[PDB]
Structure formats: structure tokens, C-alpha cells
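Notes follow once the structure below has been shown.
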Amino acid sequence: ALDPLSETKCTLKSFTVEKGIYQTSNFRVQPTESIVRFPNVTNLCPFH
Amino acid sequence: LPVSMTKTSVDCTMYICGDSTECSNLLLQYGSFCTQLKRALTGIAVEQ
């Protein structure tokens, strides 16, 4: 998890990466914040 | 005469376990089952 070269060599598990292009992983944007919005009710249920 | 097909790069982790850590962990228990799949699809793309 250091440099692109580090991830490439790690993917093929070899200290020597020959010249080429190597698909190593995938990238996704982790969320910042999170909107949870439900309905517009509040009345308490009668489990009592 | 057909010459090529559409090149596909279906990804295991996302396709099978949509951003679910426990699902990916339990998928890791199947070994290098699907690294074979990614390798085969890459080979198909290069062959096309």
C-alpha cells in the first residue's frame, strides 16, 4: 500500500516487474458523510 | 467475418459483494478462485 510500483510488484508477487501494463486493483471514492432520512412521523407505537 | 468481440473486465469483489466487508472476507475464504477469472478475462481482451 505504498507506491503504484509497490502495488504492481505485490500483485504479481515478484521483485522484478517487466515492462508492461498490469491491472492491480480498483478505486472507489469512500463516502464523506451520510444522509439518513426516514418518513415525517413521530407518534410512539403502543407496545406499552 | 467477425474479427473481435467486446472486451470485458468483470471484477469479483464488486460483482459478488457490493462494498460489503464481511462478504469480501467470506469471499477470501474461497481462495484464488476468481483471480483465475480476472486473468482469463484479461487474456480474452489481449487476444481480441
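Quick note: numbers on chain A are straight from Swiss-Prot, i.e. 292-339, in order.
Method of determination (from the header): electron microscopy, 3.2 Å.
Note: Cβ is positioned from N, Cα and C throughout, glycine not excepted.
Per Swiss-Prot, the features are as follows:
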type	residues	note
MUTAGEN	A:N331 to Q	Reduced viral infectivity
- Query: Hey, what's the Cβ neighbour count for A:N331 (mutagenesis position) at 10 Å?
  - Reply: 5
- What three-state secondary structure does DSSP assign to A:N331 (mutagenesis position)? coil
